[PDB]
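First comes the structure, then the notes that go with it.
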Amino acid sequence: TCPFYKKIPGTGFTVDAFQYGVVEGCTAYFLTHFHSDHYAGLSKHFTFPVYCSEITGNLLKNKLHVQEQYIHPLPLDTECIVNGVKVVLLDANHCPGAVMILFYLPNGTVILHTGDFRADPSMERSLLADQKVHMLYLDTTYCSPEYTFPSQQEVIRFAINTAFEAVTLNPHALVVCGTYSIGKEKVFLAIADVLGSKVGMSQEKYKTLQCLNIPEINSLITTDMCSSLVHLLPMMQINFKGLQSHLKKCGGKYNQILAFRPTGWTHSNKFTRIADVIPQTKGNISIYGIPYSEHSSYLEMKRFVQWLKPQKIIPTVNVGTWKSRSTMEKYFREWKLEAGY
Ligand code: NI
């Protein structure tokens, strides 16, 4: 049944709750972003109001065929009224179109639901600075001190320098980047920009990117693989067998692959700096696992929460085991005693 951490008290609303059938008493279903564990359940047969960003609404219409009459896109950073309740959508710094949702309950309680997010100090200067938040529904994906990772900027500098050096040493090398969802577009787009190429991809993936309002996108992507030396493939195909097979398909245009897998975290982060990352190599194929995250590190999460000073935290991730729940609650208490709220 629908878990409590998906329901907004004092309203008829749910967040990211499309796989439970008709949730009894729900008048408005919000969707924070277009990732499958969150939209699971939506289709052209859904007939209740969906509230979301413009970009998420484009993806609902074009990829899932949800009918337009049930899609209610909202502008960001703007006070809107939904079924009698004031709400605001804020940028979550996750994937394109991903939002956090502020709810102003009729009784005076203010609730922030982060959806999935990568906390950032810029958020301390949004509409969040303007009133107190009582209850925080928090993306706790990486809520343990072992999870450190570099800035997105550091990771993209590493990827651009590596790709440019490889292709300038060997003009017959192909660059391949893995994907299985929206998000992390800066990885492949930055590499294509330094090489003077478009990114080549499947018709399905091209359609997805064309829903994202990214400026000048017609100038950066293409379905013509032959004209491109940066190819996007499914993440599953980013292994030696999959890559050797792809190289066969290019008809001797290329003699080497350099491949990137933008993972979240991997335990090479508890030891290794970004400067010190090395690939797995077999023959003329090299694979680089790079720690490009669209979720908060532990320290980013901790800073955001100690700034916001909520009265109550409701985790939304890692909630399925008692040891994970109890560990997170211990961190929340440490943070509150350190900061004095
Ligand atoms: Ni997500």
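Chain A is numbered as in Swiss-Prot; shown residues: 700-1040, in order.
Recorded method is X-ray crystallography, 1.4 Å.
Cβ from N, Cα, C; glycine included.
For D838 (mutagenesis position), the same-chain residues that are 6 or more apart in sequence and have a Cβ closer than 8 Å to its Cβ are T813, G814, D815, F816, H994, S995, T1015, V1016. Mutagenesis annotation in Swiss-Prot: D838 to N, described as Impaired nuclear focus formation, reduced interaction with PIAS and increased sensitivity to cisplatin; the structure shown retains the original residue.
According to Swiss-Prot, the mutagenesis experiment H994 to A carries the following note: Impaired nuclear focus formation, reduced interaction with PIAS and increased sensitivity to cisplatin. Under DSSP, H994 (mutagenesis position) is assigned to coil, being neither helix nor strand in the three-state scheme.
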